[PDB]
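K.L.:
Can you read through this structure? Questions will come right after.
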Amino acid sequence: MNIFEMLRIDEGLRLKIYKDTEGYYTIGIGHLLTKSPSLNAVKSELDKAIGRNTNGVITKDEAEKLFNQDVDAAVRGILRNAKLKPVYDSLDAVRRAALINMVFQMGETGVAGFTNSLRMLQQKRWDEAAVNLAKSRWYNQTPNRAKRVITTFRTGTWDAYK
């Protein structure tokens, strides 16, 4: 297992425009297009992202390219963030994937906002961090996914994805 497979499991793959759990327009492997409701704004964003006149549909290869750019960007975001980087550097390879998963889903700002959890992860207080992380809107809204990520932080194994 690795980051790509993990996220592929949590986000699915859809080749036509769809709304995410929060109702926002997305496509592919969790690629958020826009928070706007206009199907126009949406079509524009897609065309611009893909570089061609779409019509709300993309190929698998196009979805994969966007996915690769997204993972890259999430990693890059962690490495640039002063609150995130230190945590990421302190973690083992499996746990690093859990953190990237969170960033991809909720953005750098969102995650950097879990101060308490972040400090507990840095101190390697796995159980404590898992409890803290559970006390969040994120877990309440997407509990199955949040439970998979949390377990991964708790155990440092891929067991939740197996």
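Per deposition record, X-ray crystallography, 1.9 Å.
Cβ coordinates are placed from backbone N, Cα and C, and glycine is handled just like the others.
As listed in Swiss-Prot for this protein:
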ACT_SITE  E11  active site, proton donor/acceptor
ACT_SITE  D20  active site, proton donor/acceptor
BINDING   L32, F104, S117, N132  substrate binding site
MUTAGEN   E11 to A, F, H, M or N  Complete loss of enzymatic activity
MUTAGEN   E11 to Q  Complete loss of activity
MUTAGEN   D20 to E or Q  Loss of 99% of enzymatic activity
MUTAGEN   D20 to A, N, S or T  Complete loss of enzymatic activity
MUTAGEN   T26 to H  Facilitates transglycosylation more effectively than hydrolysis; covalently bound substrate
MUTAGEN   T26 to E  Complete loss of activity at neutral pH; covalently bound substrate
MUTAGEN   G30 to F  Almost complete loss of enzymatic activity. The enzyme is destabilized by 1.5 kcal/mol
MUTAGEN   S117 to I  500-fold decrease in enzymatic activity
MUTAGEN   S117 to F  10-fold decrease in enzymatic activity
MUTAGEN   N132 to I  5-fold decrease in enzymatic activity
MUTAGEN   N132 to M or F  2-fold decrease in enzymatic activity
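Can you tell me where each of these features sits in the structure?
P.N.:
Reduced to three states, the DSSP call for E11 (mutagenesis position) is helix.
In the three-state DSSP scheme, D20 (mutagenesis position) falls into the coil class. Sequence-distant neighbours of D20 (mutagenesis position) (same chain, 6+ apart, CB under 8 A from its CB) are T26, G30, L32.
Within 10 Å of the C-beta atom of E11 (mutagenesis position) sit 20 other C-beta atoms, taking all shown protein chains into account.
For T26 (mutagenesis position), the count of additional Cβ atoms within 10 Å of its Cβ stands at 21 [all protein chains shown].
Counting every protein chain shown, 20 other Cβ atoms lie within 10 Å of the Cβ of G30 (mutagenesis position).
Taking Cβ-Cβ distances under 8 Å and a sequence separation of 6 or more, the neighbours of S117 (mutagenesis position) in its chain are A129, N132, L133.
A sphere of 10 angstroms centred on the C-beta of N132 (mutagenesis position) encloses 19 other C-beta atoms.
DSSP classifies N132 (mutagenesis position) as helix under the three-state reduction.
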K.L.:
Just how spread out is the substrate site if you go by the largest Cα to Cα distance in Å among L32, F104, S117, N132?
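P.N.:
Greatest Cα separation within the listed binding residues comes to 27 Å.
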K.L.:
Measure the Cβ-based neighbour count of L32 (substrate binding site), defined as the other Cβ atoms within 10 Å of its Cβ.
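P.N.:
So the Cβ neighbour count for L32 (substrate binding site) comes to 17.
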K.L.:
Give me the Cα-Cα distance between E11 (mutagenesis position) and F104 (substrate binding site), rounded to a whole Å.
P.N.:
10
